[PDB]
Amino acid sequence: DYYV
Amino acid sequence: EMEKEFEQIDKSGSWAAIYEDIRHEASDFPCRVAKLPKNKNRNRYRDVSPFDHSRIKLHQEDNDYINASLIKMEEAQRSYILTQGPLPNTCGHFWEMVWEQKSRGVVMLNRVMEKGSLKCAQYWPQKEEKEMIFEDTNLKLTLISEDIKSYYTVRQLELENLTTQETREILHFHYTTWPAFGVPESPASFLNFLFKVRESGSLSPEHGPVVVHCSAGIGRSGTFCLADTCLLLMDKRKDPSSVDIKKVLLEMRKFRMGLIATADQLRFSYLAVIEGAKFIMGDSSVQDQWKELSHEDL
């Protein structure tokens, strides 16, 4: 649930 | 002719070099409301938040927060709202935003499922007879008709305000073949889609800003709004060569973090703005070449  | 700065970078091969420079120079404003705990479940990603200064506010007395940003391009004279793919609990907020901001179009650039990852809730009705009712925000949403194509679909929706019983038509433009962290199949595919949006009237200034979203609302969404804005400036200034794509992107990043997510998306932005300038230069018939070249029928 992180973008990067 | 900014085709120079392009061939220079491709031969030089320094696209990632240039992409990383924008990350370093890009603005950095507080995201305080986004980070409150009562809003942890209204954000899809924990490293993607709207700046306090440009965030959209719901006209709610309890919690007015949604992960969306108003991108007001002052010179180009167009505003956009970039938001994340709605969450199971934020669908009502999404359409409340659409209503309160008077938007007329929604541009969706992801799919609900992407490489096995759930990137977005199913926030619009797929069947005419199965309409959605968002009780938290008092809105009703009904599929009226749809126009399917090779790589995109345009839907006509009716959004009703259950309180005032007022109704509005919303155009949903769904790009179905744009991979996360990827690029469109060809500049023609993209520009045919963009001009389909332009021609529909959803971008006119008598309407609220168009809502643009993908998964996080920064990567594919950023590519879309960057190309449209550069073509607007190209035409406003009345000079293709004047538009500095890197500078326009950094202006957009004052309003939402992270716009454009890879070096390849940035290169496609150049490619798309370069192709589209043909139309702005006066070759109005290139548009029909894009339609034929995009295989939009099948």
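We number chain B the same way Swiss-Prot does; the residues here are 2-299, in that order.
Including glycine, each Cβ sits where the backbone N, Cα and C put it.
In this structure, B:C215 (mutagenesis position) belongs to neither helix nor strand by DSSP; it is coil. Among the features that Swiss-Prot reports, active site, phosphocysteine intermediate is placed at B:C215.
Swiss-Prot documents B:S50 to A or D as a published mutagenesis change and attaches the note No phosphorylation. Cβ neighbours of B:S50 (mutagenesis position) (same chain, under 8 Å, six or more residues apart in sequence): B:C32, B:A35, B:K36, B:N44, B:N68, B:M258.
Under its mutagenesis entries, Swiss-Prot includes B:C215 to S with the note: Catalytically inactive mutant; abolishes sulfhydration. Neighbour list (B:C215 (mutagenesis position), Cβ cut-off 8 Å, at least 6 residues apart, same chain): B:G86, B:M109, B:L110, B:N111, B:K120, B:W179, B:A181, B:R221, B:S222.
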